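Worksheet: one structure, shown below.
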Amino acid sequence: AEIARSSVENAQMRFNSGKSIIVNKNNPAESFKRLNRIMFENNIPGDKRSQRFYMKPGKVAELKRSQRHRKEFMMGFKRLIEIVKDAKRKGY
Amino acid sequence: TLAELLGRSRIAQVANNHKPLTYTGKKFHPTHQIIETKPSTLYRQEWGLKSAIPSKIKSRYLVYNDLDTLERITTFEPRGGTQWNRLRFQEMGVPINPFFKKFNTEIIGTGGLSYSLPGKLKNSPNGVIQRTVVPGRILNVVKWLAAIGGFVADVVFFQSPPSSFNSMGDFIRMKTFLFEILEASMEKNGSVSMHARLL
Amino acid sequence: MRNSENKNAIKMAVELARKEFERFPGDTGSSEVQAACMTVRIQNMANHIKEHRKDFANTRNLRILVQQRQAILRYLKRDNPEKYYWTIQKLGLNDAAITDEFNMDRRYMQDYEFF
Amino acid sequence: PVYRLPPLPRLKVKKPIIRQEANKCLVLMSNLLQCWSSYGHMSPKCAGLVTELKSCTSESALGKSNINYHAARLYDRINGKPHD
Amino acid sequence: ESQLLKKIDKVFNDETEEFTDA
Amino acid sequence: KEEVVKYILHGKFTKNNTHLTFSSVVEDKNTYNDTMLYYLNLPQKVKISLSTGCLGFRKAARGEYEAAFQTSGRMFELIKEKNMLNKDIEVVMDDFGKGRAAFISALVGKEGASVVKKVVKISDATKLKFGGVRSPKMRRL
Amino acid sequence: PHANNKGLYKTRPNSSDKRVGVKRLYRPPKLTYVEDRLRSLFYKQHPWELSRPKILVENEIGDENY
Amino acid sequence: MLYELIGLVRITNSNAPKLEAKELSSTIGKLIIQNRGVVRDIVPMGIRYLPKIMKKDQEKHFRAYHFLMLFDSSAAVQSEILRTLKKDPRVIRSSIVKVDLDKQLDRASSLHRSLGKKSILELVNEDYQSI
Amino acid sequence: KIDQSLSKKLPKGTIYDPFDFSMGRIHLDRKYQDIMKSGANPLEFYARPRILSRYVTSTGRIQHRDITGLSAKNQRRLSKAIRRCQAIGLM
RNA sequence: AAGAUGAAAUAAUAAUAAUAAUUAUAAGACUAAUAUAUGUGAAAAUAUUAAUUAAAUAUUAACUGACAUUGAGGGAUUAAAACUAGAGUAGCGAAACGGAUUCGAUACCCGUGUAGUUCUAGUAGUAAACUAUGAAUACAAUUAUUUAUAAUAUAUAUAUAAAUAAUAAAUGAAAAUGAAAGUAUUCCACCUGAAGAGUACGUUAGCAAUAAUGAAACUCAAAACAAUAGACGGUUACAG
Ligand SMILES: [Mg+2]
Ligand SMILES: [Mg+2]
Ligand SMILES: [Mg+2]
Ligand SMILES: [Mg+2]
Ligand SMILES: [Mg+2]
Ligand SMILES: [Mg+2]
Ligand SMILES: [Mg+2]
Ligand SMILES: [Mg+2]
Ligand SMILES: [Mg+2]
Ligand SMILES: [Mg+2]
Ligand SMILES: [Mg+2]
Ligand SMILES: [Mg+2]
Ligand SMILES: [Mg+2]
Ligand SMILES: [Mg+2]
Ligand SMILES: [Mg+2]
Ligand SMILES: [Mg+2]
């Protein structure tokens, strides 16, 4: 009954949603920025618009392939730009 | 035959090394061989490598990984810093024996940093050099660490830090100090742990 | 063996059939031995199809295995007719079952009451 | 892992981003405004800073990316296309 | 059965070392 | 006995409107497992409920930025008016509507400057489908 | 005519033996030298020897009399 | 066949949490041995708060005594054990996974195998085990 | 005083060059800023919620192979083990 | 007051206390991250978890000794829609009923929403069922990644295979293909101008919708593919 109330706080903190921040008293806006960072890292905003309407599985696969290809192309372009900058530094 | 000469050619003499040229981790010893070119060959961009190094490079020392690559560039860096550190150690005079009487990869004693022997002292026109003094820079407000002649050491103090330290704070590295190297030892991984005293 | 997988039991049965049909020790590729091993695996697959009648992939596999046994036994007939008749008699089959065109069509499954 | 792009018509950044340095006058003005916000307007504490501003803006109130060029110049060398 | 009772008593009734991840 | 462990301010920011709700978490001091189950999940009672229409905005004006901003300001003023700043507050935001930023600005700004001193945690309660009911078809506009 | 390390006599060719190796003939052979190993050992045992500068300009190779 | 069972037993008596896990382990082991089975190991995992407030029947559970049982047995009685577990109010959650014995006859549990002890012989160590 | 990110700390016993006491060194260091990569089987880690939780986000979303850096084999085993942990009541 | 929209309004949102919030019940359907359909499968398909059974990998050893390739007819499986019986019916949603927009709305937008989507037992056997590219065999110059094995001591930028990307030769009307659209061999299916026309008639099968097979007359000098230069776009971005 007393150890009960001792353990209530630990038990309640255990069941964390994972989408939460303890506000910084000095700068409350910083905590909201951290929350928005969590939201964008979890793709929650894009996901919600994804579930809003229905998309045929073929179109979903087409979009997924396109997005993956664009991501890979961006990685390759960044690598090429790095090579360009290094060559410029060395005088090539 | 051609194979023998290629085996004995200076390009072959450089051991295979493929470590990252731009390394941001802890640096304890050289990782790339320094390639030197004479001024006459520098004028013509000849470094003894496969291809001509760009004329933008004015330094006479570089460290390289690939003679040639798919990008048609020589993978190099125009840096010859490490030798100076080694040479600067020779100016300190502090000595650091495996050099006296299946393959093991451990660093053998001092791996070419210093081949001196402990039992010698320096004569000077003033007289016998009892203790060697070199200038350095105290880096941070912490023991306290100092950049002394190419190596980072932990400085052993003598009573209290000078008040200049407290006044300057994080701008401490701007001012030079004079240290005396108490001792130099080599750790297993190749780090050179030196203990010095701020005079 | 009662606590083990069915694959182990079929392995033991295949070993027994091979050693019962082998011409000499170590003989595993003779047409009779191949036919016997195929027969054991075919019986196992037939039991599986009997308990799973909507598994069309394994029904196709069973059909292909039966046709493979037919082909190897037809070769044995063309090569060693005496051993061919001995093998088909031992396995419970006749000449017509081997030589005639066979597909596991719905007509077969209805006529022979596979399910 | 390494990703290799196909033979491309060009190698160019759509919007090269340049590091313009914020004007000294603007940041000095901001510091003065924060000074008068905390200590108060015409406060004795930060009045010295005012002097700096009075000089820094006295003459005038306020007192480039070559990536595309080098990329276009170097692309034929570094793209790693097959011979012909 | 005897070994079952013995081991169960050991693991649970006895305060043996338990595989609980810290 | 009904003591209030904390308060909870929830905001549902949909496309066409924003709904702000203030509530209190009541508690009753009095089997071990049932006491736990009560403790982890406390009862919740609504105290203040507002929508942009309550502020006078009509039709499409309900979903506009100013509507949400003024609704948040009126909300905070109302919690101050009924004197419910005595215990700490928990801010929950449901959806990424256009009034979510208005709520954030009103809260962190001068309008909610009194309320922000008592908030302790900000959480998200956005509801997502891992996989479920079919969504409406796309609108061919 | 004898058994291999596993204890098996070679009686028939294996799969790798029954593949035509013309590409092996027409590839440029990789050149390997024993020194390349010891060198890698030496500069591993004495990393600071690397710091000593090296000149790769050959002078005259044929003139060496050592 | 080797089967690893991971049971999440409910804790109702706050003073003796291990009692219900003991009764469940006794029942399952008795079933396994009396139906021509073997109980290779019983690893007593500790008390842990459940990730969520999981619900079985009408009771809502927030914590559970986790436990593991590695046992060699046949498929039919394995399914029977699963059926008994699912309908038992005491077992909040249950899961039985095959541990393959194609290569090595003796294998440890997932926990010890993850630690690095592949076999139970390594668990009990090896001295005078070359006899 | 100097913000810590604006200062470069040479560790003890490390060699350095004059370039190290420069903002360029700090920028370069910024630019170039476990068990499952050790030859282990992630499927064996299916009753181990902590080690699995190392490889998920705060919300529990499995991290991409670009983030984890695991091999495709071990990435697939990790995903399978995480989903199994979710199913069996753990995690 | 809520709900929706470009803005609105709807015979059945709310003062019978609605929307929103917190709980507690029942219902079905579906499966977020991982994720690349990488892979597996003959294709159709298939990624929430566990189990039972079946099948699928490489190397080595032993064995058979051409037992192989393709395959008319035939057989089996075959998305979505559809139908026949039962149950199910939370969302979505043909048709229908209304509200908007419009010169008109028979449409796009909005509301209620029947069949259907779901499960079981069947019928049917059609898709841009696509890689618009049938299967098998021998050969064919490179590079880069991975992917999977085999080693040797992270290092051999290690070797052997397959996937992917860009190519050489070759081929092609070109686009382009690139280890096949190349060099050759074997077998099968298909085509002979556009329209009439996959239409009519007949026949076969299905409960039916329909599916398969499938013309002819008449009309015409047309018809189509690739690429080129323009114009144009309620086509993008960059500058001025
Ligand atoms: Mg055949
Ligand atoms: Mg998924
Ligand atoms: Mg065929
Ligand atoms: Mg589909
Ligand atoms: Mg029906
Ligand atoms: Mg329905
Ligand atoms: Mg609808
Ligand atoms: Mg129209
Ligand atoms: Mg409609
Ligand atoms: Mg249907
Ligand atoms: Mg059918
Ligand atoms: Mg049709
Ligand atoms: Mg067709
Ligand atoms: Mg076709
Ligand atoms: Mg053609
Ligand atoms: Mg027809």
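Numbers in chain B track Swiss-Prot; the residues on display, in order, are 2-97, 105-109, 195-235, 242-298.
If you're wondering, the header gives electron microscopy, 3.1 Å.
Backbone N, Cα and C define each Cβ position, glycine as well.
Feature annotations, reproduced from Swiss-Prot:
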- B:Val235 to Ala: Suppresses defects in the 5'UTLs of COX2 and COX3 mitochondrial mRNAs (MUTAGEN)
- B:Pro260 to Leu: Suppresses defects in the 5'UTLs of COX2 and COX3 mitochondrial mRNAs (MUTAGEN)
- B:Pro261 to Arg: Suppresses defects in the 5'UTLs of COX2 and COX3 mitochondrial mRNAs (MUTAGEN)
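Sequence features, as recorded in Swiss-Prot, placed on the structure.
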residue  : record               : Cβ neighbours (10 Å)
B:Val235 : mutagenesis position : 9
B:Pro260 : mutagenesis position : 15
B:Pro261 : mutagenesis position : 13
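The CA atom of B:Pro260 (mutagenesis position) is located 11 Å away from the CA atom of B:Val235 (mutagenesis position). In this structure, B:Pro260 (mutagenesis position) belongs to neither helix nor strand by DSSP; it is coil. Taking a Cβ cut-off of under 6 Å from any atom of ligand 2, none of the mutagenesis positions B:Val235, B:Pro260, B:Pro261 qualifies. Taking the C-alpha positions, the distance from B:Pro261 (mutagenesis position) to B:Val235 (mutagenesis position) comes to 14 Å.
B:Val235 (mutagenesis position) carries neither a helix nor a strand DSSP state and counts as coil.
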